[PDB]
Amino acid sequence: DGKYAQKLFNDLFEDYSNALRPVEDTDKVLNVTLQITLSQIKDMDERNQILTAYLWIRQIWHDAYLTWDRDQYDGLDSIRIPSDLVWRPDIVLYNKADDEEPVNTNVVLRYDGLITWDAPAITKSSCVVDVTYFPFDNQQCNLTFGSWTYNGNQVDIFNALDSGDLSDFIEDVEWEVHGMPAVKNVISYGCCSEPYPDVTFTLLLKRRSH
Amino acid sequence: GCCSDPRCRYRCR
Ligand SMILES: *[C@@H]1O[C@H](CO)[C@@H](O)[C@H](O)[C@H]1NC(C)=O
Ligand SMILES: *[C@@H]1O[C@H](CO)[C@@H](O)[C@H](O)[C@H]1NC(C)=O
């Protein structure tokens, strides 16, 4: 019980740096599976071609230093932790049209080192009009996510699902969501550069019929 | 290009 949750926490973080990429061997990669949930479309700005969206970003990865033997902690297999206590993969929206308050979040850390991190985000990003495809009143909005600092040999990002999660979407008045397919892009510069991955969600909006 | 990529960038310098 709570008795042991304190013991485990103390034992886990007695020698733990949230600035060190949590791999045993430094040339091992750290894999991250990313999932985007579209909560709602806050504002689709046609004049400035900017989409403002509410999203939930779910990130999953393994921390090689945050493991424990369950039988040594009264069978405790999971604990909630403020996300800022653990190393975090540093993934941001690349196509931020926004020029610029941070929010406290909690991860769930499992006995085998698996960390799940749900965190909300309010993104602003450019869109391109499409008038060629039916119904010829379309907005294509790309959300591209990737690491701010790490290359793909250090942190590699993978899509959790074929597309964003639209099961909890709030219908917009003027815009219908036609899909949110996701893809992964890995970019290498010149002959020999190390890989640079990102995952891109393509929000396809068609103007609502009324 | 590499030099307009924050993951690369400080490496063209
Ligand atoms: C990372 O993921 C790939 C599969 O996508 C796997 O082949 C590789 O072993 C993984 N590496 C680690 C360190 O988990
Ligand atoms: C949006 O992202 C998709 C997926 O990577 C890409 O193929 C497409 O060209 C992008 N569109 C624009 C306008 O950048």
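Residue positions begin at 1 at the first shown residue.
Per deposition record, X-ray crystallography, 2.3 Å.
Every residue gets a Cβ built from N, Cα and C, even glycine.
These come from Swiss-Prot:
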- A:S163, A:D165: Na(+) binding site (BINDING)
- A:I60 to T (Swiss-Prot position 86): The CHRNA9:CHRNA10 receptor is 250-fold more potently inhibited by the alpha-conotoxin RgIA (MUTAGEN)
- A:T144 to K (Swiss-Prot position 172): Decreases response to acetylcholine (MUTAGEN)
- A:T200 to A (Swiss-Prot position 228): Loss of response to acetylcholine (MUTAGEN)
**OP:** Just the recorded positions from A:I60, A:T144, A:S163, A:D165, A:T200 whose C-beta lies under 6 Å from any atom of ligand 2, please, or none if there are none.
**Re:** A:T200
**OP:** Work through the mutagenesis positions one by one (A:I60, A:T144, A:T200) and name whichever has its CA nearest to the CA of A:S163 (Na(+) binding site).
**Re:** A:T200
Subject >> Around the Cβ of A:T144 (mutagenesis position), the count of other Cβ atoms that are within 10 Å >> reply: 17
Original post:
What's the CA to CA span in angstrom from A:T144 (mutagenesis position) over to A:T200 (mutagenesis position)?
Top reply: 4
**OP:** In whole Å, note down how far the CA of A:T200 (mutagenesis position) lies from the CA of A:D165 (Na(+) binding site).
**Re:** 14
**OP:** Over the unmodelled segment of 2 residues, figure out how far apart in angstrom the Cα atoms of A:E100 and A:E101 are, rounded to whole.
**Re:** 10
**OP:** Between the Cα atoms of A:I60 (mutagenesis position) and A:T200 (mutagenesis position), find the distance and write it as a whole number of Å.
**Re:** 17
